[PDB]
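Report on one structure; see the data block that follows.
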Amino acid sequence: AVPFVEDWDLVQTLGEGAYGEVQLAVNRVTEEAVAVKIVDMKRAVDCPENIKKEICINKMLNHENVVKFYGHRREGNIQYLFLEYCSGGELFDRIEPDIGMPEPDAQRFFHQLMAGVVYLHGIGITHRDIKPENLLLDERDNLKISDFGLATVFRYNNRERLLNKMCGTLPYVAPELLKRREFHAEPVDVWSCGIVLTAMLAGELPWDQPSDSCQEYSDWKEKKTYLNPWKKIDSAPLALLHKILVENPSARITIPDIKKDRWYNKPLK
Ligand SMILES: N[C@H](COc1cncc(-c2ccc3c(c2)/C(=C/c2ccc[nH]2)C(=O)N3)c1)Cc1c[nH]c2ccccc12
């Protein structure tokens, strides 16, 4: 075999957190760039099971819209995850505050968001947590979902399993996830997408949590869109968010339909 092909240099860190340390690894021969997550299984009850599922799931993914997987290699506590690098950073830094971005692009990024999700759900896999700082980019600004830590299989042998685990992100989390003891899983993800849109359409979140106890959120129901944060969102998409961000998860436009949307299939715009 070719010499020095297993050695990757550690240039800079891509992040930092309570998850671990995803460093940017570069080959030693080809200079092939890759990201490496350094999750640490500590003590005697916490990650050893949560990192296994992640590693266990990333072994199913295979789409140009999802953090490509390569492998891993356990070294006791220090675990290394080799996932497709991204020079296009996160979409999170592509959103201007109280502004957003060129509509013609949000429509774009949205599509890809649906492709990955479509994909996932296709094989019965919920991400249970979507958001800009997760939706990465590449050299061609091609959206690429990431972070399958809070992922879980909702469908196995054509037998959808309902959920109950309330793990996500309060603003981006669905509303029924904070109301019903049990609930489907596909929807929640779609709802989490709607935000992503307005997030790229308004350059600001809509609320803190989809609860009647939250000011604005209450108004979004009364259809109070007049000059509210949903003022920077033209009808075209806002009409889609009306259908998306719907109270009754048992009446929330799907993806096969999001696809059928009018703003969703509008040229350039
Ligand atoms: N590990 C997390 C980051 O979330 C991730 C979890 N799992 C996987 C990834 C991940 C996977 C593949 C990746 C990247 C990131 C990545 C990031 C990147 C940054 C700049 C350019 N590229 C890349 O190019 N390929 C990222 C750090 C964190 C944990 N808790 C936090 C609280 C606040 C801020 C950060 C964190």
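Here chain A follows Swiss-Prot, giving residues 2-270 in order.
The backbone N, Cα and C atoms fix where each Cβ goes, and this holds for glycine too.
Per Swiss-Prot, the features are:
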type	residues	note
ACT_SITE	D130	active site, proton acceptor
BINDING	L15, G16, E17, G18, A19, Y20, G21, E22, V23, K38	ATP binding site
DOMAIN	9-265	domain 'Protein kinase'
MUTAGEN	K38 to R	Abolishes kinase activity
MUTAGEN	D130 to A	Abolishes kinase activity
MUTAGEN	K132 to R	Strong reduction of chromatin-associated CHK1 ubiquitination
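Structure coloured by features recorded in Swiss-Prot.
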{"residue": "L15", "record": "ATP binding site", "contacts (Cβ under 8 Å, 6+ apart)": "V23, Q24, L25, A36"}
{"residue": "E17", "record": "ATP binding site", "contacts (Cβ under 8 Å, 6+ apart)": "none"}
{"residue": "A19", "record": "ATP binding site", "contacts (Cβ under 8 Å, 6+ apart)": "none"}
{"residue": "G21", "record": "ATP binding site", "contacts (Cβ under 8 Å, 6+ apart)": "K38, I39, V40, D41"}
{"residue": "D130", "record": "mutagenesis position", "contacts (Cβ under 8 Å, 6+ apart)": "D148, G150, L151, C168, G169, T170, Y173, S193"}
{"residue": "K132", "record": "mutagenesis position", "contacts (Cβ under 8 Å, 6+ apart)": "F93, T170, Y173, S193, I196, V197, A200"}
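Only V23, in sequence order, out of the recorded positions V23, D130, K132 have a CB under 6 Å from ligand 1. Within 8 Å of the centroid of the Cβ atoms of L15, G16, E17, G18, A19, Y20, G21, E22, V23, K38, where the record puts ATP, the same chain has further Cβ atoms from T14, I39. In the three-state DSSP assignment, the secondary structure recorded for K38 (mutagenesis position) is strand. Around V23 (ATP binding site), taking its Cβ as the centre, 22 other Cβ atoms fall within 10 Å, counting all chains.
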